[PDB]
Amino acid sequence: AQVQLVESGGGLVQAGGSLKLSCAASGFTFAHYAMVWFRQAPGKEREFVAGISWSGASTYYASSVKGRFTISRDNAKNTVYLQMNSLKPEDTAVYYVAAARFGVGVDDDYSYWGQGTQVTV
Amino acid sequence: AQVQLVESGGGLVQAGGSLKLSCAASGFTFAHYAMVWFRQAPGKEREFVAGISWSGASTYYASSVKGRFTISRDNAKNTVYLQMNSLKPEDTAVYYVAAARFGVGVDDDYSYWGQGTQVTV
Amino acid sequence: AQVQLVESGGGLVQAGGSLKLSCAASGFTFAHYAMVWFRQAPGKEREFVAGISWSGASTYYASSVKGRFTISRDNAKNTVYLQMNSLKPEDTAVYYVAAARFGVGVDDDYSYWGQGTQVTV
Amino acid sequence: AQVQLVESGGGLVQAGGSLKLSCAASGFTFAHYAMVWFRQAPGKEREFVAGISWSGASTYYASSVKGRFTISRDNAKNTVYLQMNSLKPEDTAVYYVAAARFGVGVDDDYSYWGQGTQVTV
Amino acid sequence: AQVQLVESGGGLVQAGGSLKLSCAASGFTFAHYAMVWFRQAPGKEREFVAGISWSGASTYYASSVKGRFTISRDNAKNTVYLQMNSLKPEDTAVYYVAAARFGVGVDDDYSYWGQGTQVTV
Amino acid sequence: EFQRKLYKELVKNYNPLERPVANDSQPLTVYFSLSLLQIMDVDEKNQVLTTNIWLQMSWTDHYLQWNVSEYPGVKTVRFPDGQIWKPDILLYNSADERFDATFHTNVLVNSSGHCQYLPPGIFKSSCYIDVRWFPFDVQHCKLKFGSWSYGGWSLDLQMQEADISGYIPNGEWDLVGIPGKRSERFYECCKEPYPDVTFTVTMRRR
Amino acid sequence: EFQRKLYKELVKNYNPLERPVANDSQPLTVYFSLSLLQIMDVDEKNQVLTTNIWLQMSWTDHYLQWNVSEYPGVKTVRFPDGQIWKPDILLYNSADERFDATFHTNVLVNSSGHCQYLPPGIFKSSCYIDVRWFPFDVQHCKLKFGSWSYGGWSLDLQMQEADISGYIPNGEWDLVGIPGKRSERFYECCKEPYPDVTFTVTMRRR
Amino acid sequence: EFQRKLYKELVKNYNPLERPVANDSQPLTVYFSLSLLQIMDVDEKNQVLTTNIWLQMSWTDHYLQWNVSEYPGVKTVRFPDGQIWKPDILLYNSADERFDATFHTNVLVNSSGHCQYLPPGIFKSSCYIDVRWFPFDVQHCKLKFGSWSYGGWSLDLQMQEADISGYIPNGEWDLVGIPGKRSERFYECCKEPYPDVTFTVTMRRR
Amino acid sequence: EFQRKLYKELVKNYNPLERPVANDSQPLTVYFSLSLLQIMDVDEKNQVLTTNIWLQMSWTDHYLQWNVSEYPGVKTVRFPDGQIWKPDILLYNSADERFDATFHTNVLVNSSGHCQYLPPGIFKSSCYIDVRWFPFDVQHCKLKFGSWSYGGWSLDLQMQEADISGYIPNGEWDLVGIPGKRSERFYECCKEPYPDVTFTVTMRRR
Amino acid sequence: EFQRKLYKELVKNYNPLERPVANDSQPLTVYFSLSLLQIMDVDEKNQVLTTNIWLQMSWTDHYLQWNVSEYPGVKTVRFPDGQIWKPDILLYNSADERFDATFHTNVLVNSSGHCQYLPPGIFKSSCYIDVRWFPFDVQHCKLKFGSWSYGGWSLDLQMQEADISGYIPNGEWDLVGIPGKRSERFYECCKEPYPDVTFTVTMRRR
Ligand SMILES: *[C@@H]1O[C@H](CO)[C@@H](O[C@@H]2O[C@H](CO)[C@@H](O)[C@H](O)[C@H]2NC(C)=O)[C@H](O)[C@H]1NC(C)=O
Ligand SMILES: *[C@@H]1O[C@H](CO)[C@@H](O[C@@H]2O[C@H](CO)[C@@H](O)[C@H](O)[C@H]2NC(C)=O)[C@H](O)[C@H]1NC(C)=O
Ligand SMILES: *[C@@H]1O[C@H](CO)[C@@H](O[C@@H]2O[C@H](CO)[C@@H](O)[C@H](O)[C@H]2NC(C)=O)[C@H](O)[C@H]1NC(C)=O
Ligand SMILES: *[C@@H]1O[C@H](CO)[C@@H](O[C@@H]2O[C@H](CO)[C@@H](O)[C@H](O)[C@H]2NC(C)=O)[C@H](O)[C@H]1NC(C)=O
Ligand SMILES: *[C@@H]1O[C@H](CO)[C@@H](O[C@@H]2O[C@H](CO)[C@@H](O)[C@H](O)[C@H]2NC(C)=O)[C@H](O)[C@H]1NC(C)=O
Ligand SMILES: *[C@@H]1O[C@H](CO)[C@@H](O)[C@H](O)[C@H]1NC(C)=O
Ligand SMILES: *[C@@H]1O[C@H](CO)[C@@H](O)[C@H](O)[C@H]1NC(C)=O
Ligand SMILES: *[C@@H]1O[C@H](CO)[C@@H](O)[C@H](O)[C@H]1NC(C)=O
Ligand SMILES: *[C@@H]1O[C@H](CO)[C@@H](O)[C@H](O)[C@H]1NC(C)=O
Ligand SMILES: *[C@@H]1O[C@H](CO)[C@@H](O)[C@H](O)[C@H]1NC(C)=O
Ligand SMILES: *[C@@H]1O[C@H](CO)[C@@H](O)[C@H](O)[C@H]1NC(C)=O
Ligand SMILES: *[C@@H]1O[C@H](CO)[C@@H](O)[C@H](O)[C@H]1NC(C)=O
Ligand SMILES: *[C@@H]1O[C@H](CO)[C@@H](O)[C@H](O)[C@H]1NC(C)=O
Ligand SMILES: *[C@@H]1O[C@H](CO)[C@@H](O)[C@H](O)[C@H]1NC(C)=O
Ligand SMILES: *[C@@H]1O[C@H](CO)[C@@H](O)[C@H](O)[C@H]1NC(C)=O
Ligand SMILES: CN1CCC[C@H]1c1cccnc1
Ligand SMILES: CN1CCC[C@H]1c1cccnc1
Ligand SMILES: CN1CCC[C@H]1c1cccnc1
Ligand SMILES: CN1CCC[C@H]1c1cccnc1
Ligand SMILES: CN1CCC[C@H]1c1cccnc1
């Protein structure tokens, strides 16, 4: 056990603000996994929000986020970060992380899922 | 036939209480199976709540339950127990057990399902 | 063609009554198939209600039906029977039969489905 | 391209009437395919309505239609017909055709789907 | 990264108008992929709207669009076009593109999806 | 057509690892009989006998029954190797480097499940050639067939008389008979008797 | 392109285990003919004849038809072994330790389903070499081909004249003819006639 | 029936690559014993000994247990090759071009998981024939069996006395004994001891 | 990494049964050339020539192109047998019991789809050895390569000069040349010409 | 248990076709060394040398690492052939009809991905036997190992000294040494250097 991913940084902000969603990991070797951010709306399905490969430089964003959000990782502190800028009214949904064994960041076979978080605009 | 799993201990309790959900089993060798607790909300899908491997010490809890709930098993009485503490207004759904042949507790190919139970906060 | 399964015996009855749902079969060798009863609620999914193997004695009931309903078959008349006793206010849904080639009664690869029937309490 | 299936004959009729739903085909060899009629209700899923094998005589109907509807095909005009008689109030849904390579009429791997049509009782 | 498909040309128009939905592509070799247009209604599922093979001349349209809409591609500017004429009140949904490696335009294994667009009549 | 429906229906719930018997507490019955075609060679420096043979095994499946009035035209079905349960009958005393020289073919089934299996082969048995009466001898060679895994309480093997009807006479050795016998032996590994069928070829020198 | 659509479409509902016939109550028609290339060896101490042959069998599928006006450019498709029904034609009298020396190749189909199969092989037959006229002899060797499982009422084999046109003359033995003949025989196992094709090679000593 | 349920249940969560042990920090126990049947040949120009042998390996699975009172009638299950973990026991000193002449067969299991595996084979070992006493000699030949990958701390091989009970006497060489011995050796590749079992065949010239 | 993305992307829509050509109404171009390494043996009692050869064929796929600026680091990919289309080029006149002695290896591809395939083999051809000038002879042996199924209008084979650069001189026979020539022949089976490449080894006795 | 979790986790995203290197623009490092066991035969009429050998190839995967504190008890994993990337190392000069006589076995991995592979084999190389000093000769034979597809910039082969420690003395020929050498050669097919390892066996006549 102890394979736990904990998210933080949620809340509510008016249109055109900032956010620093973060996710800490424990229980597994953090340097052999590529975290991916997923977003689910109350009345929709899962959707990509960003992805980073295990090597360190493979960032793949989504079409509707390409210019606003930025993803990053820190192996020393076992954390991932998704800086959100210029939020817009339709970016309201639960954001959670999903790890995966050695991978590129693009579609893969995820192993360890994370917990939900609430962000409202 | 006679492969029956019967749950008990449900009911309603105010926030911050206690519960001792139990599940007895019959019809199959209880020492060759790893019980897993599943929870389903009225308007959601199945979700993990705990899991114990057949050996006896492989407890795997969920992220949003890591610190509150505790899972245990008794091979002499053919029973499983899920002690619930510090319940929150979100932990309202049907809880049922699912067995599986020799396994770890994490995702396997479940064989024998159980009956639903109602817990409200 | 002519592989037809016809249900009968539905209706409405107050809590704590009796019912003798029956299903006649035609078009296929009735002695090489194991009938299984399925129940679907208006706002739920399919669920087991009973099952009998082709041999004649393999009855497998469900956890919440174990003590009330009884399944039987008649090869001479090409019929199946599901006697229902002590009905509750939850046993309201469409009941239909499903055959399957030589099988045990438990999950198989069903071939010939049947028609729906309405039972209300 | 030009693999087009066009339906016709829809409309509204009181209970106990008649209908001559027809479907013309073009773009593919009509003599190497077995048309199947599917019906979908506004709040339900697809269901069989009839089927005819490529040879010409393999008509399989559904349990609830066995005695009323009649399926036929015409290879010279590249058409299929589903005569509907004694319509009842629950026979209201969209009817469309689906072809399939050499097949029996019962479940196959369909290739070319058709367009919807509205029939109300 | 940089595998981005951007749609444009959406809006609202009265019945019997015109539209020139366009989609630019970047990040991948545009000459080794066959774009396909998909349409999704608010309360329905995905559906074909058109498709063009990588070679240049394989246009496949849908049954209900066969005569109105016309698809085209431009390899020099890395763009796809879906001219819409004689729009009807039922043609209201989100239109988005989907690429696929060397293929015919008909059902394939899509790789790169696009962003949504809104067209109302 | 109906031949395409039959093949899709017969293999719905089939496990090729299961003894196809109706009551799993009773033994299946297999029928065994070989058919000679030619005595290709009889080595004497070594002790080996090479022959051309057709095995004949017949059992009665129970999961492959249909109705020829519902599937008109179709009266037989042929199943390749690896999709239908087949007895594992080997030659106990073999001198081939592979230990099994049978060439696997299809299993033929009819409207009642009576399966037939006739693998051809060029078998190299192990005999004992006696040359103390070199001018004239009546050599006897043995061929012992039996089931490897299944035996006793599971697969009651039965024997049928050999079929010397296509025999092509040899040059030096002439046949005199090929009697068969059935025996039931106990081995040290297990505690349940195993049956076997022994055919005795009698070759007289010319 | 269209060659990929054709291959994705032709195998939608195909069961390699079913006879590709339209009316399942009629027999398919296969055409058989061998082509000699060389008489590699003729052993005399034993009785064996080694040759280099190309088999030629042709049937007509009914599930592999398309329209070349709808699939422009594609006028032929080649299917490997194990994905299309192929006749099981064996050599009854073989002296090879494997009993089958054919080297499997592709099957070539055209716009009407007419299939062709020409496996090459180095076949080791079994002959009877007579040396009562050692200076001059006209030896006759037989090659018997036929279907193992399918026979009678199912697969009406037919014969076509052999093709000696690439023959490379041998050193000691010279060819005189290779006539063919079709026969129908009854076997003890079943009750339905089985056809067969026999080719008689005539080799005269030089 | 219940056999079809047993075969569907026993393979729910099974990984053929996993050692079937309960506590993964303890070694499994395998039991090894060979059974001679005949000394087919003893070459002297080269140095090779050809024999007919039946290997006997027995371990105890832990994932293949059921209750015969819940599955009445079924008291044994046979698993083919490639679906159940089997020890990789090879013959170190072999002179066969393939290096492994065993003919794989089924593995037999009973209600407690005690598996049995008895592959037959025609083994060509490598011996040293001494002819310094040509009229009379007592040659000793060795057969060394052991696990290739698993060894030490993982698979504690154990030996059981050979079984010369179906031996068919040879012509020139007569048996005098076949003792066995278990040894533990260190190799240069790894640092963990590997066990092995050596059987010494004693053949005296007649 | 990018090598794991490339292998997952290159096989999205690939049908190993499809000719990798852009316009399906045009013939692909294959390049053939053999490389000798040693004349292992030249039998005279029979007529057979055993040699060690490396085949060399090189076509140009059209479905296996990528951009090395988008997949940095990866400049070549190697595909095993059975996952990429490979020409079926055989030896028409072979004396091997299997008829094909090539040892299949990987196919090597670069950033433009130019595939390379160099299978090694120990080929046993069939020659005509003349001994009318026993003291001195200039024997000529022929090796004929060609496509079995694909031929004419589909696969325009082309020849490249042989490569005798690693040749290890033999003891009795010495090489004098290995010229090659391309021919186009009509066969009786079909009506479309088939190309072939013939190499002539000229071995002179020492 | 944990051994069942480890095997299910290690193969989540694994492509057996990908070079297991972290930076795909750097060459992997394989370590090669053979181990002799016996000089089985040295033919002189032909030119062939038959030996018993154990190859030893060692590399370092990067996708098969775990933590023994999280998976207690499990410290090594064995992967069969076909599920993990293995170098394709062949013998350039071979006289075997199959061209590859290695018997594939499991690949052994430990907690850091250091994979070991030791296939046994009976190798038939091709040597040059000189008899100009028949009473006494010091013959030298060569064994050349190398990678077929991977070479240069991809797989930097390295050599390790041979291991003659289980050698069983032969009768007529006695060993004098087995030195090794590493070379880098350019071939005509490609433009990138390929490495190879040559071992020279020195046998002196007794
Ligand atoms: C199918 O084969 C069976 C077996 O041969 C036939 O049933 C009888 O089988 C016995 C042997 O157990 C024979 O002695 C009889 O002659 C068979 N009956 C016959 C030949 O009529 C069966 O008839 C065959 N066909 C069908 C449709 O069942
Ligand atoms: C495809 O092959 C068939 C069979 O050869 C061709 O149809 C005819 O077949 C008969 C033999 O049954 C030949 O005698 C004829 O010469 C064939 N017709 C020809 C050659 O025109 C068929 O033509 C071939 N091609 C197509 C497109 O069908
Ligand atoms: C199944 O096989 C096992 C093993 O043979 C039987 O259990 C005992 O095994 C030991 C050897 O470890 C034998 O000495 C005993 O004789 C076995 N007990 C017996 C034969 O009663 C076991 O009994 C077998 N059957 C079942 C149902 O477990
Ligand atoms: C990949 O291989 C091809 C083929 O060798 C290279 O393209 C040219 O191919 C022709 C033969 O058709 C050679 O004569 C040229 O020398 C090749 N160009 C070179 C070597 O620059 C191609 O360059 C290779 N590499 C890439 C990245 O395409
Ligand atoms: C697993 O194997 C590796 C490789 O042998 C061990 O790591 C070291 O490897 C080098 C060779 O590259 C040896 O010289 C060292 O002796 C090895 N370290 C040792 C033996 O402690 C590694 O230790 C092995 N085990 C683990 C848990 O990593
Ligand atoms: C099977 O056979 C046993 C005894 O032979 C008998 O008791 C039983 O009723 C038969 N039928 C079954 C078990 O279904
Ligand atoms: C086969 O079908 C026909 C007609 O459906 C029926 O009369 C007959 O009884 C069936 N066979 C058996 C054995 O019942
Ligand atoms: C098939 O052939 C039979 C007789 O040969 C005939 O009665 C039938 O009409 C034909 N067509 C079928 C069965 O579809
Ligand atoms: C093939 O297609 C063309 C054009 O679609 C059509 O005219 C022709 O009739 C088709 N072939 C046949 C046999 O009908
Ligand atoms: C397994 O064995 C170890 C030591 O032998 C012991 O500590 C442990 O309790 C045993 N059971 C396990 C690990 O489940
Ligand atoms: C097997 O089942 C019977 C009846 O269900 C039960 O009494 C018995 O205890 C079971 N076996 C074991 C080992 O518990
Ligand atoms: C293919 O070639 C034909 C004629 O050679 C030509 O008409 C066509 O435009 C080319 N391209 C295709 C068919 O895509
Ligand atoms: C490969 O990618 C680079 C950068 O994305 C681009 O400049 C180049 O044009 C691409 N290759 C080709 C052939 O277009
Ligand atoms: C890989 O190596 C290259 C050069 O050797 C270096 O530039 C790069 O940073 C390394 N790491 C990568 C590419 O992830
Ligand atoms: C392995 O796990 C233990 C405990 O979870 C941890 O202390 C250790 O650091 C891990 N290994 C490595 C290399 O970090
Ligand atoms: C003695 N038996 C019969 C021949 C093989 C052997 C046997 C027994 C049990 C399981 N496998 C093989
Ligand atoms: C033609 N075959 C070979 C000889 C008998 C016949 C046959 C009959 C049934 C099953 N297989 C083969
Ligand atoms: C010396 N070992 C025993 C024989 C093979 C060898 C070995 C060691 C480790 C992994 N594979 C093989
Ligand atoms: C082209 N090949 C040469 C000899 C046989 C011929 C051929 C023709 C068609 C199908 N297969 C083989
Ligand atoms: C490296 N190999 C050695 C000789 C052939 C060469 C090679 C090159 C490319 C593909 N396969 C083999």
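We number chain I the same way Swiss-Prot does; the residues here are 24-229, in that order.
The header says electron microscopy, 3.4 Å.
Placement of Cβ uses the backbone N, Cα and C atoms for every residue, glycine included.
Annotation source Swiss-Prot lists Ca(2+) binding site at I:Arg42, I:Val44, I:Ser172, I:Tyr210. Swiss-Prot documents I:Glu120 to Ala as a published mutagenesis change and attaches the note Decreases permeability to Ca(2+). No effect on permeability to K(+). Quoted from Swiss-Prot, the note on mutagenesis experiment I:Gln139 to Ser is: 115-fold more potently inhibited by the alpha-conotoxin ImI; but no change in inhibition by the alpha-conotoxin ImII. Here the residue is the original one, but Swiss-Prot notes a mutagenesis experiment at this spot, I:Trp156 to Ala: No effect on ligand-gated cation channel activity. Swiss-Prot documents I:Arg227 to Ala as a published mutagenesis change and attaches the note No effect on ligand-gated cation channel activity.
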Recorded positions: I:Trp156, I:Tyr210 - member with fewest neighbouring CB atoms within 10 Å: I:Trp156
Nearest of the mutagenesis positions (I:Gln139, I:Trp156, I:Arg227) to I:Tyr210 (Ca(2+) binding site), judged by Cα-Cα distance: I:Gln139
Where I:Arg42 (Ca(2+) binding site) sits in the secondary structure, as DSSP reduces it to three classes: coil
Neighbour count (Cβ, 10 Å) for I:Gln139 (mutagenesis position): 19
Position of peak Cβ density within 10 Å, selected from the recorded positions I:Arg42, I:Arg227: I:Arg42
Near chain G - the recorded positions I:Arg42, I:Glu120, I:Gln139, I:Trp156, I:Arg227, filtered by Cβ distance under 8 Å: I:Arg42, I:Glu120
In three-state DSSP terms, the structure that I:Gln139 (mutagenesis position) belongs to: strand
Number of Cβ atoms other than its own within 10 Å, given for I:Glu120 (mutagenesis position): 16
For I:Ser172 (Ca(2+) binding site), nearby residues of its own chain (Cβ under 8 Å, 6 or more apart in sequence): I:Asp111
Rounded Cα separation (Å) that holds between I:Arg227 (mutagenesis position) and I:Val44 (Ca(2+) binding site): 44
Distance, I:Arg42 (Ca(2+) binding site) to I:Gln139 (mutagenesis position) (CA atoms, angstrom): 16
Inter-residue C-alpha distance, I:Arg42 (Ca(2+) binding site) and I:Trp156 (mutagenesis position) (nearest angstrom): 50
Neighbourhood of I:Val44 (Ca(2+) binding site) by C-beta distance under 8 A, where only residues 6 or more apart in the same chain count: I:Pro50, I:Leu51, I:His85
Collapsed DSSP category at I:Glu120 (mutagenesis position): coil
Cα distance (Å, whole number) from I:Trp156 (mutagenesis position) to I:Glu120 (mutagenesis position): 31
DSSP-derived structure type at I:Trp156 (mutagenesis position), helix or strand or else coil: coil
